[PDB]
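Just below is one structure, and these are the notes that go with it.
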Amino acid sequence: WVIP
Amino acid sequence: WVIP
Amino acid sequence: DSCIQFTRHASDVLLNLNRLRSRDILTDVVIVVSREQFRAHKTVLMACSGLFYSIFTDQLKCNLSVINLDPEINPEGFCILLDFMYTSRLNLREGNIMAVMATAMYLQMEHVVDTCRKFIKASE
Amino acid sequence: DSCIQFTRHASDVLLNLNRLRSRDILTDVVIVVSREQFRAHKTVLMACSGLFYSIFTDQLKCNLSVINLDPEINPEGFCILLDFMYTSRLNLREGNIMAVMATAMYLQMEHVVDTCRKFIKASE
Ligand SMILES: N#Cc1c(Cl)ncnc1Nc1ccc2c(c1)CC(=O)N2
Ligand SMILES: N#Cc1c(Cl)ncnc1Nc1ccc2c(c1)CC(=O)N2
Ligand SMILES: [Cl-]
Ligand SMILES: [Cl-]
Ligand SMILES: [Cl-]
Ligand SMILES: [Cl-]
């Protein structure tokens, strides 16, 4: 999971 | 395009 | 093999599947979550959820145009997860995390359940 | 928005769509290319090809279960492109590049046409  |  | 790969292909396919969903193009099922209804593509649902994969591979349920979810399922939680299926983006907030996690457990979406558990553990 | 994103989601959806295709699960059209037939999902074809997007948004053609391609289309070229649609991987070889490029032009798959033009220009 990432900060897009 | 890339070499996978 | 000796194939070349187009990095953005999978993302572009998903963007178009979401565009088709928004325009109600070739949607083949309606998911009913208490008073709310959500139109979708069976193949996208199966590709994202262990529960839908099970349902639409069933010899009788594969032909249904309406699927009614358990009455305990929160429509907002389902809406957030349906958006995630079509976009890779999860709108996870303090006010919805419990509903999102419960819905992801029911839908059998392991990666979502995992990030919800981690975000909850960080706040305790 | 304040969303989080699962990097591998789009790739995992596509992998599952390919698995469904291989098992002939919820495939809803057969593409006929001279003596050869290819089963697929209309939504994936539309999401990858300008030609299929046009065909399946047509009020009459959207309901067809069989689509016959132009007799000049090479089945191997179509097979290579269908695999690319479901995998992001293009099996581009000296022996098939002309057929692949012609098929990609017909199917309106701009990124494929682009790499074919570049590979051809490098060999001249
Ligand atoms: N459609 C399809 C499909 C196929 Cl073909 N093969 C394997 N899994 C498929 N889908 C599916 C099954 C289980 C789970 C998910 C998706 C996400 C998750 O957390 N569990
Ligand atoms: N399905 C869908 C779709 C939608 Cl909804 N919106 C926009 N394009 C869509 N698909 C589509 C149209 C034109 C081309 C491609 C795909 C690849 C390419 O080279 N040209
Ligand atoms: Cl029904
Ligand atoms: Cl997931
Ligand atoms: Cl027909
Ligand atoms: Cl393309």
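Sequence positions for chain D are given in Swiss-Prot numbering; the residues included correspond to 6-129, in order.
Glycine is no exception: its Cβ is also placed from the backbone N, Cα and C atoms.
Record features, source Swiss-Prot:
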type: DOMAIN; residues: D:32-99; note: domain 'BTB'
type: MUTAGEN; residues: D:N21 to K; note: Abolishes interaction with NCOR2 and HDAC2, no effect on interaction with CTBP1 and transcriptional autoinhibition; when associated with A-116 and 376-Q--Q-379
type: MUTAGEN; residues: D:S59 to A; note: Abolished ubiquitination by the SCF(FBXL17) complex
type: MUTAGEN; residues: D:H116 to A; note: Abolishes interaction with NCOR2 and HDAC2, no effect on interaction with CTBP1 and transcriptional autoinhibition; when associated with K-21 and 376-Q--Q-379
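Structural mapping of features recorded in Swiss-Prot.
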| residue | record | DSSP (3 states) |
| --- | --- | --- |
| D:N21 | mutagenesis position | helix |
| D:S59 | mutagenesis position | helix |
| D:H116 | mutagenesis position | helix |
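DSSP places the residues of the domain 'BTB' (D:32-99) in helix, strand and coil in these numbers: 31 helix, 15 strand, 22 coil.
Cβ packing within 10 Å was compared across the mutagenesis positions D:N21, D:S59, and the lowest neighbour count falls to D:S59. Cα to Cα, D:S59 (mutagenesis position) and D:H116 (mutagenesis position) are separated by 18 Å. Taking CA atoms as the reference points, D:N21 (mutagenesis position) and D:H116 (mutagenesis position) are 23 Å apart. The mutagenesis positions near ligand 1, defined by a Cβ under 6 Å from one of its atoms, are D:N21, chosen from D:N21, D:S59, D:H116.
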